[PDB]
Amino acid sequence: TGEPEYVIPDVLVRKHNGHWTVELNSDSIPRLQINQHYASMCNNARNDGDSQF
Amino acid sequence: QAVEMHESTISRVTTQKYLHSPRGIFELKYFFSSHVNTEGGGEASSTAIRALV
Amino acid sequence: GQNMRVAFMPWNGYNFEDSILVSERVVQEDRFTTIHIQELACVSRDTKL
DNA sequence: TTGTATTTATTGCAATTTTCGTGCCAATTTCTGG
DNA sequence: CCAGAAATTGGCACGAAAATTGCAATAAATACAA
């Protein structure tokens, strides 16, 4: 009773047109984003504490 | 020297990173090894010597 | 299918309610024998060990 | 004509530990004569 | 056949080379109001 354990690679290397192509694993590359809804209220007409925050 | 950085950056970047190749899954640190002098001015990596043995 | 020599009559309750009585010569001649083919797969993967 | 607040541009050293190869020797396996 | 005499290996030590981490906020270019 058991099952083997795997590791998700960080870098992929393959051979295309006789040349070695190297890239990052697109399924595991971290990324972020800026929330436009909260950042779109950065207007001086609002409170100054809110603006500096 | 090849990428024009310090050795500390190379050491930190290649910690617990995994590379997938048509041969298998390896570590980025797995490709660094010592050498043993070969007659004629050549060098032999310890990994190659272990494989030969 | 196959061409069969057939009679329409009751036979001792063995063709009761859409039952069919078949001769042994039909079996001996392999007239309704079929071939079935099945596939099995073994996958060898790569692990961390 | 200029002085100030904002936006990007900064991913390298120097101790310090860990590891590399390799020689010396003492406790085990093989080589040779009556 | 058997006992006295020769190779084998792993621990320990040596210098030297290499991998590791503690340094945590700075400086230069650019736009605007007097």
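Per Swiss-Prot, chain C residues shown: 797-845, in order.
Structure determined by electron microscopy, 2.7 Å.
Cβ from N, Cα, C; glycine included.
DSSP assigns C:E813 (mutagenesis position) to coil in the three-state reduction, placing it in neither a helix nor a strand. One mutagenesis experiment named in Swiss-Prot is C:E813 to K, and its note says Disrupts the enzyme's active center.
Here the Cβ of C:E813 (mutagenesis position) has 5 other Cβ atoms within 10 Å, regardless of which shown protein chain they belong to.
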